[PDB]
Amino acid sequence: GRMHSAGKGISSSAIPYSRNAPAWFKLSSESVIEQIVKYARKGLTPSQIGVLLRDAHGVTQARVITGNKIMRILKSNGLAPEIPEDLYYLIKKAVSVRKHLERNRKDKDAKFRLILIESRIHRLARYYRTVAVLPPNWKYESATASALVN
Amino acid sequence: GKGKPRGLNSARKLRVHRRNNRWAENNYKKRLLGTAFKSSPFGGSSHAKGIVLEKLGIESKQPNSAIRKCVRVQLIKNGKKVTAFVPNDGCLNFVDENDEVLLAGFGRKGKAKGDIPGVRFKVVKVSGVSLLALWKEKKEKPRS
Amino acid sequence: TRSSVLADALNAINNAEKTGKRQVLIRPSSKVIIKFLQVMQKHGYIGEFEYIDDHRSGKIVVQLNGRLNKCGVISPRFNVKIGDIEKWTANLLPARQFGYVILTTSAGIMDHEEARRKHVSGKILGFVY
RNA sequence: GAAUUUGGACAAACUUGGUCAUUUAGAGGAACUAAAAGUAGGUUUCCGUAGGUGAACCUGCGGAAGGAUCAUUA
RNA sequence: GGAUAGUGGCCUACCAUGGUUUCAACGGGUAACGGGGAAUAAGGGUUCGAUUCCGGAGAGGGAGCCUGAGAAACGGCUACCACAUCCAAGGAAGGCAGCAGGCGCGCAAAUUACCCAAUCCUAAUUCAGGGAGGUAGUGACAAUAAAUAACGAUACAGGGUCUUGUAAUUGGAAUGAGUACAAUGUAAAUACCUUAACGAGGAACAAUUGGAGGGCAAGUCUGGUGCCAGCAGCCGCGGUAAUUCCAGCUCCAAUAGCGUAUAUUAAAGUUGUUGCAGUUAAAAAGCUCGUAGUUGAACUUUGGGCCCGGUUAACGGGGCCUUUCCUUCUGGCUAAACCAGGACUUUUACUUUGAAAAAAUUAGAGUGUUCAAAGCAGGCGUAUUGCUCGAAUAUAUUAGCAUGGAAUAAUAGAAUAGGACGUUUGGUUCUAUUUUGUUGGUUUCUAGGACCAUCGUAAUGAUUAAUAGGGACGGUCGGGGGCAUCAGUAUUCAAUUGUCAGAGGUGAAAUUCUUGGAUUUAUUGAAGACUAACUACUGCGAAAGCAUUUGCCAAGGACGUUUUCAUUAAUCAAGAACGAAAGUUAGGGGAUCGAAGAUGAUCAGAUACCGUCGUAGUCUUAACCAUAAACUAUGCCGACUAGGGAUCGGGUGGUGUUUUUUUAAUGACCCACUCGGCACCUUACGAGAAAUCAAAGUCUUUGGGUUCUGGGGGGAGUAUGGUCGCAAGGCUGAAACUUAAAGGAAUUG
């Protein structure tokens, strides 16, 4: 089920049984690539690029049209951020809930949720520095993480 | 499932769990604490020898009784005083005070066989000769 | 989480036979599951199975024909030295004339009589009778 | 070339100080025993905790049933 | 460097600051010499191994040392310690855990015997010596074989003319327990095997040990003994917590053996890997996070054809082709490509085979020790100079070595190309087995490497996106949390007012307030707490818990998604967050209720043990404590198995309903479907001791992953130790002893 909850939901997306280039698309293969790098240069994460492409321009998913995934496209042209997207968002959430916990001391529910979020951050950071994406230590700390997010 | 580890490399947890569980027994706990040597009435032995301190008259009931009473005996090696069970009537007059009786167990691993509470030993020899044969007028007691 | 897919397949087949169904669907699929089903199919314990292929892992539809008493998996997969093989049979088969235990040897996945005939052995995998 | 002698390493052992541990004397007390034989009433059952009482026991706060659901309509 | 026979922190001088450990280091115990092995036999295990073989260590405790190849030797020496011997009192000598033997200790263990004859050892060595060893004595440790009787005749009972048993009936045969000429045996004897002579008629030459309610086999026996306010009266009957009180007859089991005591093993699945249990019988941490540990989705050469060839058409073997034998090099066919040949795991785990593995022991083949336990003997002949078989085989489950396999489970490779391949060209860096007579140095060529750059050669290099997971977004949803704010009656108190004699309290009184007006009524004000009815077999939260309005702050599940990354996960000692009520230290405020306390009346009955006042507390802030029947008495993750009706959240569809004021969005409702919840009813495909359970199912046909806890009842959550807490106390947590039951679930008197 979940990782830090009692839920057991299964809501997700379902990739179709067709790896071949839907016929009503028939537009291009590279034009979406410089459009993707334009969207990234505008300042979006790969997930936001994907949702805008499937909401506006009929790209079912960028993996089937181009042959490469979105993050590899951004990494190929030197648009990759120094830390990955999901770890960045987890650190941002931890910073916000830590500010809230600082202003309201007696919120013990926020204390428990912060402990859960930080344990999730530690697991993800251990995976990233194991697969050699992050620097070999990267030393997640309470203070400098704020200076890490902005 | 079953509540225990089952991995192929999970033998150390099984071993230490079995060690602790075996410590929660009674035979193993007394065997590997050496209880039969420090606190046992014997020295972890089968028979023993001791002088008869006194003879105590615990009868069955009020005067219409069956005479089943025996003696209080102090040991030779431990110096500990226990109570015995002399066999049937006619054997009671043989065992006097300070009579160097040889004793055995009674047959329930340290528990009282029979309906006499508080006896775990029985006299096997009196004055270092016999008790069964001396009762059956087959031999005679040597003097001192 | 899914520790063993072979356990799921064998438990599904046992439950389907004990309920009294005709065909059963198994997900996921594996080379080990396929080879186990091929041995069970060769010895007549199951009927005919098909490999439905989506892109992810596959599914298997097995059509049973009865004559299946019990199939089961042995987790963990112990190393079975050859002189020990009949010992395993003597633990978990009802008799000596029928009943099979399945060994994953370096010559493939095979029943124990073929393992004794080929003078080869390996890890244990499961049993069927 | 003996008795004898200087220094050193190897060191048994004796005197003191501390420490570890076993056994035995010692007021006091509390427990248990067979002690054949001493001085009518309340009845929900508990749990945690606080206070009080020769004596179980009582009271305050929170919790459990290991406590016996009838009539009606929908 | 010293020292040693030699390496070495083995020691010394100098310099570094290292080494081991939750995969349990270091410390403590051992009624611990280690092993070959022993008992137990369905398997796996459990228990013992002082002891006949191998290795270690010691000779009362330590230390030191000469001789010698070898000793830190003690049937050698020296000193100290503890014992202790001798005497002329000056001095001298000591070491049985060698063989006998003595004392002591104990439940527990033999002759101060004979001999080198065997086996081997020592010496100058065939010859001497050997308490090593062998022989005999004691010996019911254990083990082997089997004496205490067999056959008739007569009379009866039979089945019934051939077969059994009975008998104070009867006949003779056979033989060794012993005694013993002899011979053998033996170093000399004893004993065994052989044997002249003697040796059997029952109190002979005599078999015992336990038992007879059940377990567990065999008494619907006999007599006597001790008790009676039971009947009779001196004969007795019957009863006797006489737990039989004792003898005799008869019977059962084993037998030259049988019983008892302690320990251990099997039956025991009361240790449970195989193979236990945890709703209620012992036992699921109050809940969650989380390190070590254990465990972890699928995927990459499959298939086909060809032959040859092993066993009685089936099983199993290897080479060729199918894009398919890749790799480290010499000698030849040749014009980088073949043959004859030396071999190779990126790293493992696993598995087959093999070597090297003391004997004895175990399993086992042969052989009539007269049989057998044993032993490795033996067998056959013209038994006159002889012949010949054998002393096998197996097991050894870890580690190390060699080897065939490549399923299963792991590890790595090209993502900033810094990747591979070459008769692609340039430069640098080094080396020479050589030839110029051998050598040292100098140079070129040649050949071999390594490095830095440019041409190409190529299908140039990135597995799915798990009805695993985390992330993003969209619309929601909730009595989820914090802060601030708003409201509702109610309770208590106060002010003003109306009217009069009681108001409270109890089963009955009394204390209490009251003609300065009690209780009651009306208007108003203040304080603190709490949020009824709505409120449900509804919701939210990890649990504890959460119920007036509004706003802010951050969070959360479920649904939807042709979004994102590609294993990031499950469980979890160490460690940590929260944790009802009660309780502790200070501040606040104190309306109700209220431990403690104070008073009233205590009336057989309180069945109806009370009343009033009231401290701490109840509320809050900052610190503490960490326990509850913290309960669903049911750990967490995953898979599958059965029908039905409600209900909450999200989504999909309806030429469906309703309100629009025109039937457009949207809301409420109905029908169908789906996902995720809280629950409910019936049933057993199943389970269970039952109550009952869709999980407590998928289990004698026993294995998806993982953590914690239990081992008959008391003593006892007690004692002691540690640790946390100001304290209360919490966490961990025994033993001696005592007992044959304690207990769970239903039906019935």
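The residue numbers of chain B are those assigned by Swiss-Prot, with the residues present covering 2-145 sequentially.
Using the three backbone atoms N, Cα and C, a Cβ is placed for every residue, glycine included.
As a published mutagenesis entry, B:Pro64 to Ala appears in Swiss-Prot alongside the note: Lethal mutation. For B:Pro64 (mutagenesis position), other Cβ atoms within 10 Å of its Cβ number 5.
Quoted from Swiss-Prot, the note attached to the mutagenesis of B:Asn65 to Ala states: Lethal mutation. Around B:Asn65 (mutagenesis position), there are no C-beta neighbours below 8 angstroms that are at least 6 residues distant in the chain.
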Checklist entry - According to DSSP, which kind of secondary structure is B:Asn65 (mutagenesis position) found in, if we only use helix, strand and coil? => result coil
